[PDB]
Amino acid sequence: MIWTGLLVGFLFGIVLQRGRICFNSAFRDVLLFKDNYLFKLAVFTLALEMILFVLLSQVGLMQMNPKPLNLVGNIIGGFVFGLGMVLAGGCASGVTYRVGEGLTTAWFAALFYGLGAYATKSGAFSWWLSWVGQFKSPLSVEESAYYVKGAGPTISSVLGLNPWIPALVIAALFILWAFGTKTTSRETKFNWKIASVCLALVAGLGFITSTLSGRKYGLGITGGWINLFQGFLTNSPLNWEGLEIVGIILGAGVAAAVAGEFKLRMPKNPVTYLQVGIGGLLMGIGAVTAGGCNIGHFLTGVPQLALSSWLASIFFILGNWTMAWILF
Ligand SMILES: CCCCCCCC/C=C/CCCCCCCC(=O)OC[C@H](O)CO
Ligand SMILES: CCCCCCCC/C=C\CCCCCCCC(=O)OC[C@H](O)CO
Ligand SMILES: CCCCCCCC/C=C\CCCCCCCC(=O)OC[C@H](O)CO
Ligand SMILES: CCCCCCCC/C=C\CCCCCCCC(=O)OC[C@H](O)CO
Ligand SMILES: CCCCCCCC/C=C\CCCCCCCC(=O)OC[C@H](O)CO
Ligand SMILES: CCCCCCCC/C=C\CCCCCCCC(=O)OC[C@H](O)CO
Ligand SMILES: CCCCCCCC/C=C\CCCCCCCC(=O)OC[C@H](O)CO
Ligand SMILES: CCCCCCCC/C=C\CCCCCCCC(=O)OC[C@H](O)CO
Ligand SMILES: CCCCCCCC/C=C\CCCCCCCC(=O)OC[C@H](O)CO
């Protein structure tokens, strides 16, 4: 059953590679290249996931599991994760999926992303994670058809509303925005409309099949890399998230090769390698501290209306802006 992560990861990697999904550049392309493609893709996918997650929970195929709120962890970890993603040339799992494209810089970043996240959870940096955990909010939701017992607070739980209500309100506003302003300049057939539906269906399949394997969450990155390193160095068995990372790399590699876009590549200057390795370390430190990455928090947690995920994605962007100015 854990092997469904390979299939979901495979399909996930295809969607990432064909759409060039890099959420962090959505706010940059709209102001600097007049390209709202990633922005439209982001808001539309979140809206569909808002509706899809609550619908699949209503029919008993899954339960939403919002990540716990930790003000210190979500903010500081999110900010640091934003810094490292710029140094690492990071992306919406681009450190992961561009490994299958043939970018040797991504090979470094992933290694240092995996090591740093491993070190922060259980190694030399775990003293910092242990200190951060003292600020965890005790706010929780109780068991229902919509939520796993003990999950983090959400927009509806705080407001005391059925999760259908803010999901339908915020998604309707998101859909109105994505279609209101008609998108500007891009000729890929894999347009933001078809890519949002595919990405939402993959995220729905991910949430359903992972729950059957015992991991009650949707798509993620950081936990899969830790599970892979743990299995290689401790002989621990792999789980759904570990085989998902394998599938992502495999899926992006297949898509890049079929489209003629695979090529082993090197940066123009070797110092980029040192730059993306510190980025991977910061990404590993920041993602574990914040309790999720651009996938576990932003893509998967925001549609669940999780307060921790919305707060962490705010500082993903602020950390991105900060390091983007430091570098450029
Ligand atoms: C760290 C754990 C990693 C686990 C996952 C690792 C396996 C996934 C790798 C897929 C790369 C696929 C490589 C595809 C190579 C394409 C070659 C090509 O396209 O060559 C064209 C050229 O014209 C010559 O004929
Ligand atoms: C991680 C990169 C994401 C890039 C795509 C963002 C899409 C925004 C929609 C939902 C996000 C929910 C989180 C709320 C915070 C995001 C909005 C924000 O930070 O806006 C700042 C400023 O207005 C900008 O010009
Ligand atoms: C950090 C983990 C990184 C894991 C590694 C990344 C995934 C695999 C990448 C490349 C392998 C493919 C080999 C590339 C060689 C070109 C493809 C090929 O097979 O070419 C044969 C040629 O056509 C005969 O004439
Ligand atoms: C033996 C190995 C020692 C490890 C050596 C490397 C330390 C990196 C670890 C965490 C830094 C993560 C980001 C730190 C953000 C600092 C801002 C802050 O709030 O500091 C709190 C203070 O550290 C609370 O005692
Ligand atoms: C955004 C525009 C397109 C919208 C597309 C989505 C369609 C939504 C239709 C009905 C949802 C609201 C009614 C669904 C039933 C909710 C009430 C309910 O059954 O709750 C039972 C109990 O609370 C737990 O088992
Ligand atoms: C009860 C049903 C519940 C829902 C179940 C859904 C099952 C279908 C899922 C996805 C199909 C849509 C996939 C669309 C793929 C389009 C690929 C594309 O864009 O093709 C470009 C073309 O090949 C360039 O030459
Ligand atoms: C509803 C609950 C789940 C039910 C089961 C739903 C299964 C949906 C899974 C995958 C569909 C999308 C798969 C990815 C298709 C990608 C096609 C593509 O990327 O084509 C680009 C084209 O080549 C131009 O560049
Ligand atoms: C089958 C192993 C083939 C050789 C490994 C390729 C090189 C790995 C080196 C770095 C990648 C770090 C993550 C690699 C993930 C490997 C997962 C693994 O080895 O799992 C063992 C399993 O847990 C036992 O029951
Ligand atoms: C929930 C209020 C109803 C209106 C909703 C409007 C649409 C979404 C706008 C903002 C939500 C984003 C939330 C981002 C995370 C904030 C959580 C937070 O800051 O909590 C501080 C608190 O003091 C810790 O004890």
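Technique stated in the header: X-ray crystallography, 2.5 Å.
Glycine too: its Cβ is placed from the backbone N, Cα and C atoms.
Feature annotations, reproduced from Swiss-Prot:
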- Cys22 to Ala: Can complement the growth defect of E.coli cysPUWA-tsuA deletion mutant (MUTAGEN)
- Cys91 to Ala: Cannot complement the growth defect of E.coli cysPUWA-tsuA deletion mutant (MUTAGEN)
- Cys293 to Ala: Cannot complement the growth defect of E.coli cysPUWA-tsuA deletion mutant (MUTAGEN)
List the Cα distance (Å, whole number) between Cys91 (mutagenesis position) and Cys22 (mutagenesis position).
4
To see if you understand the setup: which same-chain residues, six or more apart in sequence, place their Cβ under 8 Å from that of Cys22 (mutagenesis position)?
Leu38, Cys91, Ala92, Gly94
Counting only other Cβ atoms and using a 10 Å cut-off, which of the mutagenesis positions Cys91, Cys293 scores lowest?
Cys91
